Amino acid sequence: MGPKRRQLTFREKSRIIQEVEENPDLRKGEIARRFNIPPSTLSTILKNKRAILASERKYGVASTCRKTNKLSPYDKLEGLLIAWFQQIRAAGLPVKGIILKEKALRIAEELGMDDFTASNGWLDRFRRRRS
DNA sequence: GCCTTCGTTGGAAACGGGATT
DNA sequence: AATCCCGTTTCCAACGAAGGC
């Protein structure tokens, strides 16, 4: 069968939002038509306006593909890890993948996440997620 | 009639860790 | 080492029924 729900990218939802703010004198149903989405869908996008724009910023160039702001159960660790290597890149230096995995396992120890393994799946997803 | 909210649940994307490039 | 794979699990978000203007 065909799809039953159309999922949109953060970039697409961002455009829809921007459309409504630049055309306050148009019927919401009119804007929904222009993007070919249920008025129901447009409303929920507008209500999540701030989260959506935050996600678009968060995913950066990946907003062109990312649709969901799903988090990893190790999200707290990912926050610390990012801040960490993002501070190294601020000095114009690259962060070796090997050092990244090492640092993640140490942060996990500190947080008490005994089940974190810095698994291949997790690392790959992180690399493509936080892109 | 227009538009949004509520609630259901479709489906994106998380997971581990062995397989593969 | 970095990626990919895949059976499974977890939970974000789309959209129709309802209901308030």
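First residue shown is number 1, and so on along the chain.
Including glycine, each Cβ sits where the backbone N, Cα and C put it.
Per-class residue totals from DSSP over the domain 'HTH psq-type' (A:2-52), listed helix then strand then coil: 33 helix, 0 strand, 18 coil. If you look up Swiss-Prot, you'll see A:2-52 marked as domain 'HTH psq-type', on the strength of sequence analysis.
In the structure as shown, the Cβ atom of A:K4 (mutagenesis position) sits within 10 Å of 5 other Cβ atoms. Listed in Swiss-Prot as a mutagenesis experiment, A:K4 to Q is described as follows: Abolishes N-terminal methylation.
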